[PDB]
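Taking it in order: structure first as structure tokens, then the write-up.
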Amino acid sequence: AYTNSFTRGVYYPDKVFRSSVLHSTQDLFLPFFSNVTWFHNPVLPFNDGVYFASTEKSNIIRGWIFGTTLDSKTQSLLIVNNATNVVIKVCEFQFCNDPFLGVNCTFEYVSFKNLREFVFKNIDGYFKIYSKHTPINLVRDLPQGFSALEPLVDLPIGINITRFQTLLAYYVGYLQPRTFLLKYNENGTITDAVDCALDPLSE
Amino acid sequence: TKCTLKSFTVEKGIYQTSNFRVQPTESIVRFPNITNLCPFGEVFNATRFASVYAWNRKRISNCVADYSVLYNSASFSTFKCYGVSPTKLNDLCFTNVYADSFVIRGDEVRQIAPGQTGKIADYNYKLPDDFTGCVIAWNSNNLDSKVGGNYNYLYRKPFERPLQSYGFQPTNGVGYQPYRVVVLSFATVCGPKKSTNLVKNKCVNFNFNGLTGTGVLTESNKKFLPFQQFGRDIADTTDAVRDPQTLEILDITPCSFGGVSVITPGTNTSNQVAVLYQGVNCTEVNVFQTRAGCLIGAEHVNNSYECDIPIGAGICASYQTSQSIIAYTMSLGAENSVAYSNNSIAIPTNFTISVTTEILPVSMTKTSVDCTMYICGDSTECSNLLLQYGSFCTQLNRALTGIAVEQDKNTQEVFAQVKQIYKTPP
Amino acid sequence: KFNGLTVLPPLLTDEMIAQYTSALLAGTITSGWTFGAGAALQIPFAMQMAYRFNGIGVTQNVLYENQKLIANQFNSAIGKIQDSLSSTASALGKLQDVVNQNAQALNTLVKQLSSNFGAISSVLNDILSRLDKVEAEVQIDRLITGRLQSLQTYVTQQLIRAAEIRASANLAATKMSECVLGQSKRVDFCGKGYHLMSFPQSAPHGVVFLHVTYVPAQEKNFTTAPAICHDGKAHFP
Amino acid sequence: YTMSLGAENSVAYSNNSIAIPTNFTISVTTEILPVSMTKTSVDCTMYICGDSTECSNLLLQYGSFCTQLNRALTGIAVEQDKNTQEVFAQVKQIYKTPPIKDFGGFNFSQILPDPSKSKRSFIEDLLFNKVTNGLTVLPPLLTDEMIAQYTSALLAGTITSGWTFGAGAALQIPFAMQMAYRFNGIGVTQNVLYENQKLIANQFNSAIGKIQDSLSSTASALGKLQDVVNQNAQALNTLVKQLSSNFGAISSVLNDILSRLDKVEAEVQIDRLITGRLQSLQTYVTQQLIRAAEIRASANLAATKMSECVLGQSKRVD
Ligand SMILES: *[C@@H]1O[C@H](CO)[C@@H](O[C@@H]2O[C@H](CO)[C@@H](O)[C@H](O)[C@H]2NC(C)=O)[C@H](O)[C@H]1NC(C)=O
Ligand SMILES: *[C@@H]1O[C@H](CO)[C@@H](O[C@@H]2O[C@H](CO)[C@@H](O)[C@H](O)[C@H]2NC(C)=O)[C@H](O)[C@H]1NC(C)=O
Ligand SMILES: *[C@@H]1O[C@H](CO)[C@@H](O)[C@H](O)[C@H]1NC(C)=O
Ligand SMILES: *[C@@H]1O[C@H](CO)[C@@H](O)[C@H](O)[C@H]1NC(C)=O
Ligand SMILES: *[C@@H]1O[C@H](CO)[C@@H](O)[C@H](O)[C@H]1NC(C)=O
Ligand SMILES: *[C@@H]1O[C@H](CO)[C@@H](O)[C@H](O)[C@H]1NC(C)=O
Ligand SMILES: *[C@@H]1O[C@H](CO)[C@@H](O)[C@H](O)[C@H]1NC(C)=O
Ligand SMILES: *[C@@H]1O[C@H](CO)[C@@H](O)[C@H](O)[C@H]1NC(C)=O
Ligand SMILES: *[C@@H]1O[C@H](CO)[C@@H](O)[C@H](O)[C@H]1NC(C)=O
Ligand SMILES: *[C@@H]1O[C@H](CO)[C@@H](O)[C@H](O)[C@H]1NC(C)=O
Ligand SMILES: *[C@@H]1O[C@H](CO)[C@@H](O)[C@H](O)[C@H]1NC(C)=O
Ligand SMILES: *[C@@H]1O[C@H](CO)[C@@H](O)[C@H](O)[C@H]1NC(C)=O
Ligand SMILES: *[C@@H]1O[C@H](CO)[C@@H](O)[C@H](O)[C@H]1NC(C)=O
């Protein structure tokens, strides 16, 4: 199954304030009006990194697993939100299909009515996470319009990622190396964007 | 000015002899509050350690390191390095802080030091001269062993496992007795982030989280989002930063700079000069603030005259009489109420024939440059290299030949408008 | 000075330029504008000047009734040109600046031969005496690249300066056609005043026009009217 | 579509037919001309080398380049003051307008100075509202208030004295009589003015009103001046953005090169930044020399338009 991304999946590309200005940047972005795979799950490719989102009113989706194998042979990311705090660890983990709810190691870290949206990417051994939250009316598809995702985590863990899966209404899209033009308002929030490759007017 | 013009005589004018540039008064460094130091108490201050002939290492990462304290620590009676010194290590960072710790007889521990020799450095606790760091050891006969000897210790990869349980005794001196020791080698494991006080409103050199430059740091009304660290102007230029120890936003202004122009009458007329610091404020440098910059060594005057030497922003300077350089708002000419009314006319009753000279340039000095002789000076070895650049020398000769023929045409079009050489009567 | 830089002579010598300014001037004096429009037609100079007064809306009799005075004012004003040009060089700032710009451009181009551009020496014979071929070529490439960039800089600035001098030569050619071979009505084209005539004089790298202009003087105020009634009808001049 | 060049018109020619105009309109066609660039000078040592001593020494090996660039930009900068002065300073005295405005019904109030404002005219205030690293911008010699005193003097001379203030001292003449000369200067018998004086005054006053409306309703009129401001800003921003370029170097941040490498390798990498920044600055100065030649051609045109169109009455068609 699929739905249209519309203008979703843009994020703050760098740690820099800019205001009342338009900045052109090339990065791994979810392309505008691309098709986003819909789920209600199996192991998925990671490709050039992932946009992930879920329409929610219940908090059933608790986490993710990432790696090459996602199992035993090499260090693999486990990421969990348990409502006490966010957990991250990178062990050579072993489990069943997943440690999902029935309702060696080298690093560790701690920190429908709504959409939760996220981006996961990996450049130069920095694994990165971004997010945003908003209220919504539509349950069937990602909401139209725009609001940029902002960074949560930025880890020099140096792992190679080619596969991932979710830990238990949810959506997956792939980032691609594309030029975007980003509009920063007077307060230095991104308020609009252009995918330059979308159409001749966007070029 | 004489040196700027490469001349001992200077004609009347204004000359940019130099550039004024306010120097950084001091250097700032700011980094975040020091945190996540590697827990080396588990190496040096713990109640036990492994036997040194059977030891193994582990790596610290995502951390600071206590190396700045370790470079002057009392925790060892002796120390040595295969890498750089600990004072350099406290100023550096590495992929991980690889380290190990153990109990041994003191001389057997020395026989496993980085770049040392013996069955320890050979196999029981390996220690090649390629080890990317330092090690330390001290006597421990009261705690590293029993009253019966070094049974809690051992003797004989880097800092890891000819070995056996140690032969040391608690009655011995620090070489023969039981001892405690550790060794390490070298991004994610770094020395501490030493940081200065903050200095607003002075021109300063600065470091903020590895951004560097010279500027006047100023308190500001900008509202960075909680994840943003730097601010940038339209053309990439950094124009604000967040202070990493107290998260307010500092607007960065460049340290004041500008052309220094020397205003002079001719050296015939005087050796006295005035200096304009273009766009500079007089607080940053007689003294007079013009809109063009701070002007020094000229008198501000309330009269107005024709513009002699142009300063800019309506100001001109001149040399006047007992003598000095003055500076004044230039006169655009005398004002005149034309005596207009709906029935008044003025009619000239006489004339002057005025022979106004006008002078126009018409031709340059016709030049041709033999680009092979200019570039290569009659060297064959050079001329063969100039062929690799292809058409450029031919294209430059063609361009200068076009200019040269054009000077003859310019001269022909002006003067040769007459078909016949007319002659004047006797 | 030997370094491939050469100055070529103009096609016209300064004596040939002076024969042209002589011919332009002898035509202008003996024949008025007519030598531009066809064959030179002789006309007495006091009659040429009455045509030139009539060409600025000053009636011919204003010349003849003042011919001694107008002749003396011209002769005296030519005297003031000699006195000005004999007194100070500062009048010819345009031509002497054109000479200076070319001399500074050539001296910059020569001084750039002494620049290293990152080579071990700027003297090409030092490189070729000290270094063997494979090393020498690396240093000579820096001198070639720098001297070639210096010569492209020179030729680019001489192309832009030649375009400025050609704009001035087209202007001088137009001033000669309209101010010398004719009487221009273009306000302030042939000097500040109502233009009468101009005389070309040669100067190195340039030309000088002695723009003879009528400038009015000694005005009186009068009451004036747009029109005048007579037998109830309006009369206009 | 294939463009139309204009409406088709067979002119009604025959060997004995003439068309004579029985009436006229006074038009007031605005024309807009560039006269000066933003005067600029670049401290080429501070632009190329960023106040680094290690780079500043290497830039000496290039000799006169970072000196003939300043001489070129100084020539352009002095030339902008010359361009501005050749256009506006065509007047010997700062003429001023009488207190009373008895100009035969013509109403210059929107183009004459407003003393409640700089003391610019109403239309000059519309025109001023419509237009919107070692690099330094230098002020013009004439301030905008001096330029406005020259356009006031030119305009007050033009109104009170006709062409006469160009040819000698300003001779006063009534404005209805000055326009009667302007009518003879186009071969229209001057009684046509005096007999249509109220109509001609109203056509002028209304045509001036249409300039205020046009300048208030669209910015597109000032495209020539806004294009000059845009080209100056585009050139300077391009020159600054080129500091961020690598030119094959390890980084475009000069302090990275000076900290990541030993001095021998660092000098090779810095010499790429020097070569690229110097080529960037030579490219900028060359474009500014060509653009200054274009602006000088426009300033010489504007100076000629002021001499012939303002200080006189040009008979040169269009
Ligand atoms: C000259 O024209 C201006 C407008 O172009 C006239 O000024 C306006 O006059 C009316 C009526 O008094 C006022 O309501 C407006 O506020 C004025 N506008 C401005 C901008 O001042 C002016 O009255 C005319 N003068 C003469 C003598 O006719
Ligand atoms: C010449 O043309 C003008 C318009 O340019 C005519 O003036 C208009 O006349 C009408 C009445 O016929 C008035 O309503 C308008 O207000 C006038 N306009 C202006 C600007 O005054 C004029 O009547 C024509 N004259 C002749 C003899 O044809
Ligand atoms: C992919 O998206 C486009 C709109 O951008 C749409 O036309 C197309 O049908 C989608 N493809 C699928 C398989 O749904
Ligand atoms: C939730 O995670 C935190 C660490 O983030 C941990 O301390 C806590 O014990 C966990 N609780 C449950 C119920 O998993
Ligand atoms: C951990 O790593 C060691 C080698 O360093 C290996 O012998 C061991 O089998 C690994 N164990 C797991 C669960 O990965
Ligand atoms: C990741 O992949 C690179 C090659 O792309 C390889 O050199 C590196 O050893 C890999 N690291 C891990 C932890 O798999
Ligand atoms: C900027 O943010 C403040 C709250 O921080 C808000 O009140 C204001 O309206 C915002 N302004 C703009 C232009 O978005
Ligand atoms: C850093 O530490 C000081 C006290 O030493 C404290 O006042 C300040 O708030 C801290 N800053 C941050 C960013 O935690
Ligand atoms: C300067 O002095 C020289 C002689 O030394 C003289 O020829 C020249 O005319 C003088 N110029 C001025 C402006 O005094
Ligand atoms: C800067 O110059 C202005 C006048 O241009 C002056 O008022 C001000 O005091 C100067 N700045 C300082 C810090 O003195
Ligand atoms: C010059 O002008 C200032 C005010 O700008 C005034 O205080 C001063 O008295 C004046 N001096 C003279 C000699 O006019
Ligand atoms: C006209 O002016 C000249 C000087 O230019 C003077 O000699 C002559 O007497 C004057 N003539 C009259 C009629 O005023
Ligand atoms: C004309 O008359 C006025 C007084 O009505 C006077 O101010 C002005 O100076 C006179 N002009 C001439 C040229 O005589």
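For chain C, we keep the numbers from Swiss-Prot: what you see runs 854-1090, in order.
How was it done? The header gives electron microscopy, 3.0 Å.
A Cβ is built for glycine as well, from the same backbone N, Cα and C atoms used for every other residue.
Less than 8 angstroms from the CB of C:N856 (variant position) sit C:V963, C:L966, each of them six or more residues away in the same chain. Classification of C:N856 (variant position) by DSSP places it in coil, neither helical nor stranded. Under the heading of natural variants, Swiss-Prot lists C:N856 to K and annotates it as follows: In strain: Omicron/BA.1.
If you draw a 10 Å sphere around the CB of C:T859 (variant position), it holds 15 other CB atoms from the protein chains shown. Quoting Swiss-Prot on the natural variant C:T859 to N: In strain: Lambda/C.37.
The note that Swiss-Prot attaches to the natural variant C:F888 to L is: In strain: Eta/B.1.525. Every protein chain considered, the tally of other Cβ atoms within 10 Å of the Cβ of C:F888 (variant position) stands at 23.
Secondary structure at C:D950 (variant position), taken from DSSP and collapsed to helix, strand or coil, is helix. For C:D950 (variant position), no same-chain residue 6+ apart in sequence has a C-beta under 8 angstroms from its C-beta. As a natural variant entry, C:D950 to N appears in Swiss-Prot alongside the note: In strain: Delta/B.1.617.2, Mu/B.1.621.
Here Swiss-Prot notes a natural variant, C:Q954 to H, with the remark: In strain: Omicron/BA.1, Omicron/BA.2, Omicron/BA.2.12.1, Omicron/BA.2.75, Omicron/BA.4, Omicron/BA.5, Omicron/BQ.1.1, Omicron/XBB.1.5, Omicron/EG.5.1. Taking all protein chains in view, 20 other C-beta atoms sit within 10 angstroms of the C-beta of C:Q954 (variant position).
Within the same chain, residues at least 6 positions away in sequence whose Cβ sits under 8 Å from that of C:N969 (variant position) are C:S975, C:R995, C:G999. In the three-state DSSP scheme, C:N969 (variant position) falls into the coil class. In Swiss-Prot, the entry for natural variant C:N969 to K states: In strain: Omicron/BA.1, Omicron/BA.2, Omicron/BA.2.12.1, Omicron/BA.2.75, Omicron/BA.4, Omicron/BA.5, Omicron/BQ.1.1, Omicron/XBB.1.5, Omicron/EG.5.1. The structure shown retains the original residue.
According to Swiss-Prot, the natural variant C:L981 to F carries this note: In strain: Omicron/BA.1. In the three-state DSSP assignment, the secondary structure recorded for C:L981 (variant position) is helix. The C-beta environment of C:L981 (variant position), restricted to residues of the same chain at least 6 apart in sequence and closer than 8 Å, consists of C:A989, C:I993.
The Cβ of C:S982 (variant position) lies under 8 Å from no Cβ of any same-chain residue at least six residues away in sequence. One natural variant named in Swiss-Prot is C:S982 to A, and its note says In strain: Alpha/B.1.1.7.
Contacts of C:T1027 (variant position) defined by a Cβ separation under 8 A and a same-chain sequence distance of 6+ are given as none. Here the residue is the original one, while Swiss-Prot reports the natural variant C:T1027 to I with the comment In strain: Gamma/P.1.
A strand conformation is recorded for C:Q1071 (variant position) in the three-state DSSP classification. Where Swiss-Prot documents C:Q1071 to H as a natural variant, the accompanying text is: In strain: Kappa/B.1.617.1.
In the three-state DSSP scheme, C:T1027 (variant position) falls into the helix class. Other Cβ atoms within 10 Å of the Cβ of C:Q1071 (variant position) number 11 in total over all chains. With C:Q1071 (variant position) as the anchor, the candidate variant positions are C:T859, C:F888, C:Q954, and the one with the nearest CA is C:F888. Here the variant positions are C:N856, C:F888, C:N969, C:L981, C:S982, C:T1027, and the ones sitting under 8 angstroms from chain B, going by CB atoms, are C:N856, C:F888, C:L981. When the C-beta distance to chain D is held to under 8 angstroms, the variant positions C:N856, C:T859, C:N969, C:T1027, C:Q1071 reduce to C:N969, listed in sequence order.
In this structure, the C-alpha atom of C:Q954 (variant position) lies 16 angstrom from that of C:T859 (variant position). Here the Cα atom of C:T859 (variant position) is found 39 Å from that of C:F888 (variant position).
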